[PDB]
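Novice: Can you read through this structure? Questions will come right after.
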Amino acid sequence: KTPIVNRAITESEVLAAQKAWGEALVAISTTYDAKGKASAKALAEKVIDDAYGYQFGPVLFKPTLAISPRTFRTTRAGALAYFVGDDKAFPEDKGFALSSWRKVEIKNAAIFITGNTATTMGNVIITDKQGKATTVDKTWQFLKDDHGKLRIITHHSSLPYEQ
Amino acid sequence: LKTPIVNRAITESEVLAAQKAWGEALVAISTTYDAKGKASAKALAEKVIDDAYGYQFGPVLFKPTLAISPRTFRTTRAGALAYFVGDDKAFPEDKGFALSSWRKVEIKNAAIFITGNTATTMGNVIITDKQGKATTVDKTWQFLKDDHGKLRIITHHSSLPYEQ
Amino acid sequence: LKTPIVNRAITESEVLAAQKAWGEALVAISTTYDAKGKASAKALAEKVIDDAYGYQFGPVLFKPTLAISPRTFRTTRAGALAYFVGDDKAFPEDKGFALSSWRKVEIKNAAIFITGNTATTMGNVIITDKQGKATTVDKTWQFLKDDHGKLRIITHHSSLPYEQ
Amino acid sequence: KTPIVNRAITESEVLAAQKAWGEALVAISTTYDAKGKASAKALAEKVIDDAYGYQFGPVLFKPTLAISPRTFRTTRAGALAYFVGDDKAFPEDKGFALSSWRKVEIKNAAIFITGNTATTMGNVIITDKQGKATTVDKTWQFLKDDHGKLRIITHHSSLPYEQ
């Protein structure tokens, strides 16, 4: 068979990367519930290093519950802080991943594959240990890196508009 | 003579220009309604959506600021028009976002990612009406440079800043 | 219902298909000349170049196998047509490559690189005439997937194997 | 100023990467003339690691003077062998870089920038220590890697057709 390099993203790679983020959020949450803040922060660090693209420079990350001065988490510390708190530079952050999450459901509205990147827009439903479901409107953008792995370079999460 | 060259890549200046052109268009639809009423605004909004968005390629990933939780994702031209100018029984909750007498748009980028043929921006956009009432949104755009070298919106996620 | 999706990426199967379609086209021009003469071949070559190449975007990076050292690079539609079918005073050394009664094209890829919106192939192509005379070339193609999802040649470098 | 990531290639980046290859060929050639085969092979190894993209998988490399069985140098060893010989697996290779090259001139016919990659097609003129000029027809394709540096993923070199 002809030796090939495929820098392009497939549908199945995008769907996998969406789930992988869900699994990573939950893994952080159950690890906090079970082993405390220090173990979660260390798990969260490896998760961000793995699934995000802060290595390339800024990530276009607007987290769901980020407050109006510190809205855009363009740095690795900004992401970690949003998910597990424990950073005095982000004093409004208690840790979004620390609410005992257990189930994440992806409901895509549309996917756009532009070759090396892919953008998804739809709903994500995050359910805690007691079945308290939070619905968010989520845009992700994935870049396939030089090692063939999908990295979040864009992450816009918003609570559905009510009024 | 200079080497003939095809450039499908987006530059920073093309991205900033396309951001400003969307602002100008929102304001141009808003004044045209204040000045000449619904019909004129609608016809202008239609050319704007045909020009600045990329519904020609298939669905656009458009989550508008003030879109209500059943009709959240405007993946069709009609969805986008309806959001801006209303007047569509299929989007009954849409009075028209562009019809609030908008006069100034300010772009405050936090970050830009140029992935070659496309470019994503994230940051604040501040839209101010004739009375100086400022609406601040958190906005993500993605621009694709079409076969004719013009930047088209294929992704548009706008959200009100989270208030605790 | 299935999530609506835009796919501007090229797949392996799209690349192999586009390779085979170029072969089929060369053979279809060659037989059409053997069977119906110059005029018919020319009109067919024109639709082939308009279909399979990307002169619509600007220059194509086309270095044909048997192109002579003044007129080496066929960056214009006319250059490409002339190479295949001749009949152009502006390319006086061109008898027409496609007019040698070609009947079989075999693609032997050494490697494929899909860079997302484009895909490059390098390897051998073996073009055999009505008498079974095999011409082997070393060939590089680059395909771009246009706004309509069809693969267009923007790069075509063909060379006779180096003989010491 | 807004923090930005630019995975796109500019005209000036392509022109630089074309010259950089010229400089690298010559550097190998003068290093052989002056310090012998071992020093050139070691310089040539770092040159290929740097300017080519064998890290991603196969490179679409058809060298000017490569012979009909071993035409396509899809492996790092194939490239090294073509440029400096000294590999019994490529027995027809004496070393293309070992002919005392001194001047390389790029004459582009056309450049196509497809975002993350750029293809050049034109002439390259390589002149030795005595002014013996070899003209080649050259296609290059450059991919900007995750670290912002241009890497040759395609290299088709042919002697101009004579007859």
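Residue numbering for chain B follows Swiss-Prot; the residues present correspond to positions 42-205, in that order.
Yeah, the Cβs are placed from backbone N, Cα and C, and that goes for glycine too.
Annotation source Swiss-Prot lists hydrogencarbonate binding site at B:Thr106, B:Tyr124, citing experimental evidence. Experimental mutagenesis at this site is recorded by Swiss-Prot as B:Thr106 to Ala, annotated: Loss of activity. Looking at Swiss-Prot, the entry for mutagenesis of B:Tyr124 to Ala says: Loss of activity. Here the residue is the original one, but Swiss-Prot notes a mutagenesis experiment at this spot, B:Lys180 to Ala: No change in activity. B:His197 to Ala appears in Swiss-Prot as a mutagenesis experiment; the accompanying note says: Loss of activity.
Provide an account of the burial state, proximal residues and distances for the features listed.
Specialist: Taken residue by residue with DSSP, B:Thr106 (mutagenesis position) is part of neither helix nor strand, so it is coil.
A simple way to gauge crowding: the CB of B:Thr106 (mutagenesis position) has 19 other CB atoms within 10 angstroms, across all the protein chains here.
Every protein chain considered, the tally of other Cβ atoms within 10 Å of the Cβ of B:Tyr124 (mutagenesis position) stands at 24. Secondary structure at B:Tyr124 (mutagenesis position), as computed by DSSP, is helix.
Neighbours of B:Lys180 (mutagenesis position), defined as other CB atoms within 10 A of its CB across all chains, total 22.
In sequence order, B:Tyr94, B:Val101, B:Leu102, B:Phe103, B:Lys104, B:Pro105, B:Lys180, B:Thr181, B:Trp182, B:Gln183 are the residues of the chain that are 6 or more apart from B:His197 (mutagenesis position) and have a CB within less than 8 Å of its CB.
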Novice: State the three-class DSSP label for B:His197 (mutagenesis position), counting H, G and I as helix, E and B as strand, and everything else as coil.
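Specialist: Note: B:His197 (mutagenesis position) is in a strand by DSSP.
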Novice: Near chain A: which of the mutagenesis positions B:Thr106, B:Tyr124, B:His197 have their Cβ closer than 8 Å to one of its Cβ atoms?
Specialist: B:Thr106
Novice: Near chain C, which of the mutagenesis positions B:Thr106, B:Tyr124, B:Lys180, B:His197 can you find when the cut-off is a Cβ distance under 8 Å?
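Specialist: Near chain C - Cβ to Cβ under 8 Å - we find none.
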